[PDB]
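Following: one structure in structure tokens, then a few remarks.
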Amino acid sequence: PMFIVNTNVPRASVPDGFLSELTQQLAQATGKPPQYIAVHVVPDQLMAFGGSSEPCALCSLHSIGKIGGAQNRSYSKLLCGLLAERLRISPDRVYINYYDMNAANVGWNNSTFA
Amino acid sequence: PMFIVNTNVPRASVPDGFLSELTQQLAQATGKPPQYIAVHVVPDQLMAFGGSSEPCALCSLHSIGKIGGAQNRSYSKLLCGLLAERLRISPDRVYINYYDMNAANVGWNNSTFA
Amino acid sequence: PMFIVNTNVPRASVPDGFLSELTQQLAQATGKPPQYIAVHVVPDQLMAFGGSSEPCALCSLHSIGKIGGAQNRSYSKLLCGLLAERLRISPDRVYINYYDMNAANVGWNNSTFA
Ligand SMILES: CN(Cc1cnc2nc(N)nc(N)c2n1)c1ccc(C(=O)N[C@H](CCC(=O)O)C(=O)O)cc1
């Protein structure tokens, strides 16, 4: 899986270990081993949510399978949870887009997963 | 809805009001209240379009509904106009990817919209 | 077609000409004229892949058609090769998302491609 966070929060507000924590928790939540989890944190961004410049985030989780109704609520609870506690971002100022990828449409190691 | 602009235009040429202006014009164009609109502007990017490094933009509009053949043609006018006037980008150097998101695939406030 | 690379490799390791080369290679590989090809390189990113912050990359290729089982393998070979050769990134620390865009969902110059 691939998790990306874009936020207006400063670089200096990202705690040491946040990428490690996201990796480990997305492994648990997703059922996929840690070695397949990629994480990307883009702080200091020029953004607004509802016309306000308070702390916010635009995020995406891409995964081959492991994407659906209940799973996505469950991921949003986890991720909103972490964004609140670690980055101090209100859960109502987060969007997370979920993408179920076909294996044939993910390249890796000179090939695809199809 | 969510709107993202990636551009090689420098940070200093992004007007201070650009995120609000986007926010407001997107609310009108989509029919959704401004509160639902998130906007992200990423300047100083290392980009080329058609092999030239003249000013350009790669953008995305994600929304739950309000995406279609007719609406997308319309949004391109609006957004090429804003980018042309505010960032001095030629409209032929602008791509915009449109995504019609399922409610179950959009996380927000510890849950999803489903 | 549109190709984006997000990497933790530093800005100073991106060779001069990398954007041109990508453009050239994507044109030949897709059979689309170079004028329709946009490339975007984002270095210095805060990323982890499998828990490790060794060199890695997360990438997207968006294109109207020219996306499929075999074409995507061939693109992966080409692009991981280029990421291995120019950015010193190991192929198994690269993910590439392929998206077959409907023409009506790509805005360009005040309209769509539908
Ligand atoms: C068969 N599966 C998933 C899967 C399901 N159940 C499991 N159960 C167990 N006990 N262990 C596993 N390793 C496991 N893996 C897989 C198919 C492809 C990929 C994969 O290696 N990578 C992509 C990368 C996605 C992206 O970047 O877009 C992914 O799974 O999301 C992994 C697992």
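We're sticking with Swiss-Prot numbering for chain B, so the shown stretch reads 2-115, in order.
In case you wondered, yes, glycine gets a Cβ from its N, Cα and C as well.
Look at Swiss-Prot and you will find B:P2 tagged as active site, proton acceptor, backed by similarity to another entry. Cβ-based neighbour count (10 Å, all protein chains) for B:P2 (active site, proton acceptor) stands at 23.
Taken from Swiss-Prot, the feature substrate binding site applies to B:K33, B:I65, B:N98, supported by experimental evidence. Listed in sequence order, B:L59, B:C60, B:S61, B:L62 are the same-chain residues six or more apart from B:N98 (substrate binding site) with CB atoms under 8 A from its CB. When secondary structure is read from DSSP and collapsed to three states, B:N98 (substrate binding site) falls in the strand class.
Around the Cβ of B:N111 (mutagenesis position), 17 further Cβ atoms fall within 10 Å across all displayed protein chains. DSSP gives B:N111 (mutagenesis position) a coil state; it is part of no helix or strand. In Swiss-Prot, the entry for mutagenesis B:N111 to C states: Causes formation of interchain disulfide bonds with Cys-81 from another subunit. The structure shown retains the original residue.
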Using Cα coordinates, what distance in whole Å links B:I65 (substrate binding site) and B:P2 (active site, proton acceptor)?
7
Could you tell me which of the recorded positions B:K33, B:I65, B:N98, B:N111 sit with their CB under 8 A from some CB of chain A, listed in sequence order (or 'none')?
B:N111
If I restrict to non-local contacts, at least six residues apart, and a C-beta distance under 8 angstroms, what lies near B:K33 (substrate binding site) in its own chain?
B:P2, B:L27, B:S64, B:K67
Chain C sits near which of the recorded positions B:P2, B:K33, B:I65, B:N98, B:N111, counting only a Cβ gap under 8 Å?
B:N98
